[PDB]
Structures are given as C-alpha cells and as structure tokens.
Amino acid sequence: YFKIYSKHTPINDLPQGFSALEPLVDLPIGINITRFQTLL
Amino acid sequence: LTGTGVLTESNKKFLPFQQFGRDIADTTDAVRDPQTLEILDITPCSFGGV
Ligand SMILES: *[C@@H]1O[C@H](CO)[C@@H](O)[C@H](O)[C@H]1NC(C)=O
Ligand SMILES: *[C@@H]1O[C@H](CO)[C@@H](O)[C@H](O)[C@H]1NC(C)=O
C-alpha cells in the first residue's frame, strides 16, 4: 500500500516553477514507515 | 466496465500509467484496450429527440 512518483529535468538551491510527477510504481507491501534515510 | 456505445480509434495522449478517461458527468469517455493498449474513444450510439 505504498506509492513512488517521479520527474527528471535538466536545469540552469531548489529551482522555482512547476512540476507534475507521474507514478513509477504502486508497491502492495503494507510496511509501517515512520523513518527514512538516503544511500550515497 | 459495462456500457453501450460506438468504439473508435482516438488521438488521446494517454500517459503510460493511465487506463481510462472520464467526462465531467463521471461517465467513461475513453478506454485503453487490456489485450493490446490502443486508446479507444467511447461515444454514445447515435441519438436525439423525436
Ligand atoms: C508503526 O510503528 C510504531 C512503533 O515502532 C507505532 O507507534 C505506530 O503506531 C505504527 N504504525 C501504525 C500505522 O500503527
Ligand atoms: C494477448 O494475446 C494476443 C494473442 O496471443 C497477443 O497478440 C497479445 O500481445 C497479448 N497481450 C498481452 C497484454 O499479453
């Protein structure tokens, strides 16, 4: 019961203007999420 | 999705995740065919007051 959406564009610190993100996936996983982190 | 109408080819630029389209009455206006993903317009069969 989880969603991912995304968008990806070239640019000229977050840039101004408008973005609409298409869904990549719905994942039927039902996982309890309260916390997150990023891989580098 | 049961219904009755004229099915046609259509130019509607369905994004790869979109499966069907709606008119403002919530009535379905187009469908992607599930066996081969062509975008079909749906129009009511020809009608009018007599
Ligand atoms: C998720 O787990 C926390 C404890 O780790 C709990 O407080 C929370 O109620 C859980 N989420 C849901 C939707 O119950
Ligand atoms: C469904 O079956 C037909 C005939 O075998 C095939 O041409 C078509 O590509 C199939 N579509 C899907 C979504 O698998």
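Numbers in chain B track Swiss-Prot; the residues on display, in order, are 546-595.
The deposited model was determined using electron microscopy, 3.0 Å.
Cβ atoms here come from the backbone N, Cα and C positions, even for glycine.
With a cut-off of 8 Å between CB atoms and residues at least 6 apart in sequence, the same chain places nothing near B:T547 (variant position). According to DSSP, B:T547 (variant position) sits in a coil region rather than a helix or strand. According to Swiss-Prot, the natural variant B:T547 to K carries the following note: In strain: Omicron/BA.1.
One natural variant named in Swiss-Prot is B:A570 to D, and its note says In strain: Alpha/B.1.1.7. In this chain, no residue six or more apart from B:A570 (variant position) has a CB-CB distance below 8 Å. The DSSP secondary structure for B:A570 (variant position) is coil.
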